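Structure record follows, encoded as structure tokens.
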Amino acid sequence: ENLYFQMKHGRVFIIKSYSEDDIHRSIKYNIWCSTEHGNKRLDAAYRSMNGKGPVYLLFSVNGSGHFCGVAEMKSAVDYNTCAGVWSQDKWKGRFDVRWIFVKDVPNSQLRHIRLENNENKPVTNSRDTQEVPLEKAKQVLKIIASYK
Ligand SMILES: CNc1ncnc2c(-c3ccccc3)[nH]nc12
């Protein structure tokens, strides 16, 4: 058995990226940036966590059919940074992450976990910075960690 993930202090968000380049840049430099409203959502979660648990980010390139990895948020959002570092010059700011897992996990492995906070839609049909209830996030993390 693996009873590791079955902890009550942690918050977990879906990250959608239009760009494979942004994923590569995030993995290379351990940084990320979302939309304005996505940044505010993540920043609020990171700050109210106050180091008492992780904020996990589950990354998926839009339309790709698979998740591509897992990162931990490692800083609050800096909203005034160099512009144009991502594929679109549509992102304002920067925060630190630490990539934990870089591996492709097909949506078929996860489509049966549904989100009660998002109309019971499959976790694989989430939008950018959709938050995942902790008890569903535990199931997703265990599937990602064991996939091969
Ligand atoms: C630099 N970070 C990013 N790069 C590429 N797409 C991003 C999104 C997104 C927003 C709406 C729909 C799908 C994706 N949010 N942050 C993104």
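Going from the start of the chain as shown, residues are counted 1 onward.
Quick reminder: no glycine exception, Cβ is built from N, Cα and C everywhere.
What Swiss-Prot lists as RNA binding site is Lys16, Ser17, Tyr18, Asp22, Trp32, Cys33, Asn62, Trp86, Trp91. For the recorded site, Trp32 (mutagenesis position), the DSSP three-state label reads strand.
Residues or ranges marked as domain 'YTH' by Swiss-Prot: 10-144.
One entry in Swiss-Prot concerns the mutagenesis experiment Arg11 to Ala (Swiss-Prot position 411). Its note says: Slightly decreased binding to RNAs. Counting every protein chain shown, the number of other Cβ atoms lying within 10 Å of the Cβ of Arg11 (mutagenesis position) is 20.
According to Swiss-Prot, the mutagenesis experiment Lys16 to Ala (Swiss-Prot position 416) carries the annotation: Decreased binding to RNAs. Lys16 (mutagenesis position) counts 18 other C-beta atoms within 10 Å of its own C-beta, drawing on all protein chains shown.
Listed in Swiss-Prot is the mutagenesis experiment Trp32 to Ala (Swiss-Prot position 432), annotated as follows: Reduced binding to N6-methyladenosine (m6A)-containing RNAs. Reduced ability to undergo liquid-liquid phase separation. Reduced binding to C5-methylcytosine (m5C)-containing RNAs. Taking all protein chains in view, 29 other C-beta atoms sit within 10 angstroms of the C-beta of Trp32 (mutagenesis position).
In the three-state DSSP assignment, the secondary structure recorded for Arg41 (mutagenesis position) is helix. In Swiss-Prot, the entry for mutagenesis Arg41 to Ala (Swiss-Prot position 441) states: Slightly decreased binding to RNAs. The structure shown retains the original residue.
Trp91 to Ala (Swiss-Prot position 491) appears in Swiss-Prot as a published mutagenesis result, with the remark: Reduced binding to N6-methyladenosine (m6A)-containing RNAs. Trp91 (mutagenesis position) falls outside any helix or strand according to DSSP and counts as coil. Long-range Cβ contacts of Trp91 (mutagenesis position) within its own chain (separation 6+, distance under 8 Å): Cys33, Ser34, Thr35, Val85.
For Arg127 (mutagenesis position), the same-chain residues that are 6 or more apart in sequence and have a Cβ closer than 8 Å to its Cβ are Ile14, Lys16. Annotation note: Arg127 (mutagenesis position) sits in a coil segment as assigned by DSSP. According to Swiss-Prot, the mutagenesis experiment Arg127 to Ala (Swiss-Prot position 527) carries the following note: Decreased binding to RNAs.
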Cβ-Cβ neighbours of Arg41 (mutagenesis position) (radius 10 Å): 18
Candidates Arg11, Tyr18, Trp32, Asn62 (recorded positions) - the one closest to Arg41 (mutagenesis position) by CA: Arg11
For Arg11 (mutagenesis position), the three-state class that DSSP assigns: strand
